[PDB]
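What follows is a single structure, written as structure tokens, with notes after it.
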There are 2 protein chains.
Amino acid sequence: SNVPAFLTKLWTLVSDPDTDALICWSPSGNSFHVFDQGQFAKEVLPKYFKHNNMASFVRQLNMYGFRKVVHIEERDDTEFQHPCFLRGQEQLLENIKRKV
Amino acid sequence: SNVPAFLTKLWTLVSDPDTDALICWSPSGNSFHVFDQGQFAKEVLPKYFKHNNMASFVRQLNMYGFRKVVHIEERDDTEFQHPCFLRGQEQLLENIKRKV
DNA sequence: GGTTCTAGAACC
DNA sequence: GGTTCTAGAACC
């Protein structure tokens, strides 16, 4: 396949029991969460990407069409969502498209 | 004076010995640094602002014309700068202007 | 106005 | 293309 390396890395990042303490799939599998935003940034992002910044990780998620899921009004949790980014459906990452 | 509350809060945030471990003036006084970005976010921002997010703190700094100082190529440090935001010159915060 | 979310554009 | 920096616009 010729899927972008961001998405195969995201898939791996999320899909990793050892990682699940800081970023894991939602129990249904239609979204993924990230806890302790700043530790994840510091302790996980560099092992997959060429930086250590949540800001820059998020920027990609937006560029590939992901949208944050809003938690409405403590709870240091950030969740993201894309229709073709589903736990049972790895072959759907091919269908994701970065906007250029 | 009728200076915006963001800037009086920034001034206080930076200018506080107890805070200086996570955000302090540059030794000359022409800029301010922030260390351990994520802890500052979590442990300081909420005591001055209605959130706990660096992203949203930065956004204001940009809105009031601050510009990040680039550290060029480990070093978990972020520095910001504004010509009318100087340690000896509190009365110059009146001269700062948010773009609208 | 402050906060949050997303995106533009420059620099790699 | 990925990263960084800043800003637009909607929602409060």
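Since chain A takes its numbers from Swiss-Prot, the residues it shows come out as 13-85, 93-119.
Recorded method for this deposit: X-ray crystallography, 2.9 Å.
Note: Cβ is positioned from N, Cα and C throughout, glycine not excepted.
What Swiss-Prot says about this protein:
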| type | residues | note |
| --- | --- | --- |
| MUTAGEN | A:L22 to A | Inhibits HSE DNA-binding activity and transcriptional activation |
| MUTAGEN | A:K80 to R | Does not change interaction with XRCC5 and XRCC6. Loss of nuclear stress bodies localization. Decreased nuclear stress bodies localization. Loss of DNA-binding and transcriptional activities upon heat shock |
| MUTAGEN | A:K80 to Q | Loss of nuclear stress bodies localization. Loss of DNA-binding and transcriptional activities upon heat shock. No change in homotrimerization upon heat shock |
| MUTAGEN | A:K118 to R | No change in nuclear stress bodies localization |
| MUTAGEN | A:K118 to Q | Loss of nuclear stress bodies localization. No change in protein abundance |
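Feature annotations (Swiss-Prot) mapped to structure.
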residue: A:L22; record: mutagenesis position; DSSP class: helix
residue: A:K80; record: mutagenesis position; DSSP class: strand
residue: A:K118; record: mutagenesis position; DSSP class: coil
Across all protein chains shown, the mutagenesis positions A:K80, A:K118 give the max Cβ-within-10 Å count at A:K80
List, in sequence order, the same-chain residues at least six positions removed whose CB sits under 8 Å from that of A:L22 (mutagenesis position)?
A:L73, A:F104
Across the 7 residues that the deposited model omits, what is the distance in Å between the Cα of A:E85 and that of A:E93?
9
For A:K80 (mutagenesis position) and A:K118 (mutagenesis position), determine the Cα separation and express it in whole Å.
17
